[PDB]
Number of protein chains: 2
Amino acid sequence: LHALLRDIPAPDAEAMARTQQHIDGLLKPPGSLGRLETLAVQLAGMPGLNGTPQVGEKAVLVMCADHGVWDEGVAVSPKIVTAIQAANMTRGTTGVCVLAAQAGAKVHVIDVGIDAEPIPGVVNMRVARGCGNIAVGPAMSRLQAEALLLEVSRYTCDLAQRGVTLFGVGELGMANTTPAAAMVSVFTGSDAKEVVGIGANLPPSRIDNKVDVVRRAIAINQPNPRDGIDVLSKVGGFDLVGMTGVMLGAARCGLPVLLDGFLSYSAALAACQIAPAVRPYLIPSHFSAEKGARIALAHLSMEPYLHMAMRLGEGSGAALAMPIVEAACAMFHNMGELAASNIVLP
Amino acid sequence: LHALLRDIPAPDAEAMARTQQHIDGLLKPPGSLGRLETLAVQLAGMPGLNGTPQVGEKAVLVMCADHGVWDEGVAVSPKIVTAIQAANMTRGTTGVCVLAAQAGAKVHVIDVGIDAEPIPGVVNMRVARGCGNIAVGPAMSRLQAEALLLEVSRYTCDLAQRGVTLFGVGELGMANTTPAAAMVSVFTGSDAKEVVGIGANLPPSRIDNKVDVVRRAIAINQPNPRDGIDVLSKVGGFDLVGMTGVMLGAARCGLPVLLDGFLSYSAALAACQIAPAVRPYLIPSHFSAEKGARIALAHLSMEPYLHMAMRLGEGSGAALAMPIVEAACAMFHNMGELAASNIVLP
Ligand SMILES: O=C(O)c1ccc[n+]([C@@H]2O[C@H](COP(=O)([O-])O)[C@@H](O)[C@H]2O)c1
Ligand SMILES: O=C(O)c1ccc[n+]([C@@H]2O[C@H](COP(=O)([O-])O)[C@@H](O)[C@H]2O)c1
Ligand SMILES: Cc1ccc(O)c(N)c1
Ligand SMILES: Cc1ccc(O)c(N)c1
């Protein structure tokens, strides 16, 4: 893992400079396409894209797992929904499946810790049948976290060898907004009350209990904010670790990764803490309706492109933003040039 | 025109109720897809869509015209850029062409008042070679405004008869952010300084002159805020009138219209003033980087889906948001149902 993190490539400033120059010469007032131009330049700096903003195959990786903390009453969804929904993922009937199809992306469902029998058709990387209840102890051991990071990292960069150039990250796990809130609180240093949300329709009353659970998880585990792996293993979950692993793998592969909602933000905070070199490869999609979204994004210094008040998860937001990445590529390669039309602007 | 405005259909509450019920039963926590769900319901209420969120053919109508107020030094772009760019539109090399292609939409370039010889391949509906300089008088007569509204309205609803179910509106005209700022100031009652922006890269110094021009236009013409046609004819332009006409035509046709940037916001304010029944058919795309965008959107009570800091115009933002409308339709029709998976949520 030390090797993996040491080999993450830095962005290519040379390709980025050539990109900027080419964009400024396009048939439009300089900088008029705003964030679409900055996005194109960002992509140009990613070594896996061959010095140019391009999109080949697209894949959304969905990490599924159950959480022990579900027993603390922090989630109203039946625990079996994780297993049932994971199955539905293979049938193409879920939100991310429908949105990924529209974007022409393929969905990879990965079981990293569902508490049920193996689901055929789902990639099997399960660490255990659900992680430990973070309210009374750690979610898993440091070794288990590191191994899963390694495993998912390799799987991710291996897909690149098959044509994939754009990744989307998602998750599925009842009660996972609780460990997500805990991680955000630890990494940003915010009080649990400011970062704990309603998740998948938790009643407004039950919120207090959720906040107490988050506080208890932190107190009992004493996770070290300066060590993202320590935080993940103590108050995270298998699905959160998996998402972090996709981010490290894509970065090592020098390829772009589209974030999704609140759960992915917590995973990205862990990833950037573990390896700052990962940040240049992260691309925001939407602004999650989860309460702690604003704080999490502020520490990641990211401004999402889409404001859809979405809070489904599954990587549905990542899929929805893929057309945007393709649009920046289309602008870059298909627009005409000012000089060719004899247009001169001051 | 009185007939046209009197025949705009009200939204179908019955179809909308059936839509909401169907969405609530989808494979996800109720309301978790946020604005995507509200958008699907909105579309279901539009009589031209056959009681269901659907998208057939897509078209972006680009209204091109020159403005007399260009002579007041409010724009740094050479005036001929309108004519040159209009030509480029027919060659598919402009920003809206590239983005429309990506969304699978067709671009209709309409000349409603370019100050140059006719451009082959462009729809000819020119009122005159540029409109009057709003700084010293009206842009056009009330009759000219009404006729163009009628003309564009019919052209728009006629396209519907050919399969088009989703419209996007755009414009092209050097100096048009000046009359746009004037209209916004009049309709919202905001001071010119709060609504005048840099347009297509106007230097920060020249801003004062632009503000004075806007104030002079209003003072000299004394447009009546309660009469959108009066405002359009006095301190508007041919391109702005044309965009308003697309909105009235789509509404009469009971079909959805995606707005673009700042220029389209001013046209939408005029449209809603002329006929409030038009509002239910308007769909925002992005949040323009133009200074007066916030104020204009607030009076339209709209919250854009995309924050791309774009300010190109041409209808490029409308095209970029088309995939979003298609996504709401895909969600509605392709997602599985909770009941079928035996999932029960409180
Ligand atoms: O992605 C988000 O922003 C998001 C926000 C709120 C809830 N969710 C989803 O709902 C689940 C977590 O909610 P909860 O109440 O069980 O903690 C999980 O399966 C996520 O996919 C996802
Ligand atoms: O759509 C916007 O929000 C937008 C914001 C600023 C500038 N523009 C474009 O630039 C032109 C108006 O800018 P200007 O400086 O000539 O008044 C016109 O041709 C528009 O297409 C468009
Ligand atoms: C080149 C150029 C200058 C100004 C504009 O508004 C556009 N669309 C294009
Ligand atoms: C049905 C259901 C319940 C909770 C969830 O997070 C999802 N995706 C789906």
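Using Swiss-Prot numbers, chain B covers 4-349, in order.
Determined by X-ray crystallography, 2.0 Å, according to the entry header.
Cβ atoms here come from the backbone N, Cα and C positions, even for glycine.
The following features are taken from Swiss-Prot:
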type: MUTAGEN; residues: B:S80 to Y; note: Alters specificity to use phenolic compounds as substrate; when associated with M-88 and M-175
type: MUTAGEN; residues: B:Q88 to M; note: Alters specificity to use phenolic compounds as substrate; when associated with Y-80 and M-175
type: BINDING; residues: B:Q88; note: substrate binding site
type: MUTAGEN; residues: B:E174 to A; note: Decreases specific activity for DMB and adenine about 20-fold. Decreases specific activity 1600- to 15000-fold; when associated with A-317
type: BINDING; residues: B:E174, B:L175, B:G176, B:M177, B:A178, B:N179, B:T180, B:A203, B:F265, B:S291, B:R314, B:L315; note: nicotinate beta-D-ribonucleotide binding site
type: MUTAGEN; residues: B:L175 to M; note: Alters specificity to use phenolic compounds as substrate; when associated with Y-80 and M-88
type: MUTAGEN; residues: B:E317 to A; note: Decreases specific activity for DMB and adenine about 50-fold; crystals bind substrate less well. Decreases specific activity 1600- to 15000-fold; when associated with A-174
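Recorded features from Swiss-Prot, shown on the structure.
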| residue | record | DSSP (3 states) |
| --- | --- | --- |
| B:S80 | mutagenesis position | coil |
| B:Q88 | mutagenesis position | helix |
| B:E174 | mutagenesis position | strand |
| B:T180 | nicotinate beta-D-ribonucleotide binding site | helix |
| B:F265 | nicotinate beta-D-ribonucleotide binding site | helix |
| B:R314 | nicotinate beta-D-ribonucleotide binding site | coil |
Listed in sequence order, the recorded positions from B:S80, B:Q88, B:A178, B:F265, B:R314 whose CB sits under 6 Å from ligand 3 are B:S80, B:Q88
Within the same chain, the residues at least 6 apart in sequence whose Cβ is under 8 angstroms from that of B:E317 (mutagenesis position) are B:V65, B:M92, B:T97, B:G98, B:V99, B:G173, B:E174, B:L175, B:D263
If you measure between the CA atoms of B:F265 (nicotinate beta-D-ribonucleotide binding site) and B:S80 (mutagenesis position) and round to the nearest Å, you get 18
Expected list for ligand 4 (Cβ under 6 angstroms, recorded positions B:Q88, B:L175, B:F265) reads none
Counting Cβ atoms within 10 Å of each Cβ, the densest environment among the recorded positions B:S80, B:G176, B:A178 belongs to B:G176
Among B:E174, B:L175, B:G176, B:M177, B:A178, B:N179, B:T180, B:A203, B:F265, B:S291, B:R314, B:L315, which the record lists as binding nicotinate beta-D-ribonucleotide, the farthest-apart pair of C-alpha atoms sits at a distance in angstrom of 17
Rounded Cα distance, in Å, between B:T180 (nicotinate beta-D-ribonucleotide binding site) and B:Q88 (mutagenesis position) is 17
For B:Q88 (mutagenesis position), the closest of the recorded positions by C-alpha position, picking from B:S80, B:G176, B:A178, B:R314, is B:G176
Chain A neighbours, taken from binding-site residues B:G176, B:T180, B:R314 with C-beta distance under 8 angstroms, are B:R314
CB neighbours within 10 A of B:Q88 (mutagenesis position), counting all protein chains shown, number 27
Cα of B:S80 (mutagenesis position) to Cα of B:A178 (nicotinate beta-D-ribonucleotide binding site), in Å and rounded, measures 8
Close in space but at least six residues away in sequence, with Cβ under 8 Å from that of B:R314 (nicotinate beta-D-ribonucleotide binding site), the same-chain residues are B:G202, B:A203, B:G264, B:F265, B:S291, B:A292, B:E293
Around the Cβ of B:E174 (mutagenesis position), other Cβ atoms within 10 Å, all chains included, total 29
Row B:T180 (nicotinate beta-D-ribonucleotide binding site), column other C-beta within 10 angstroms, all chains, value 31
Cβ neighbour count (10 Å, all chains) around B:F265 (nicotinate beta-D-ribonucleotide binding site) is 27
One finds that other Cβ atoms within 10 Å of the Cβ of B:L175 (mutagenesis position) number exactly 28
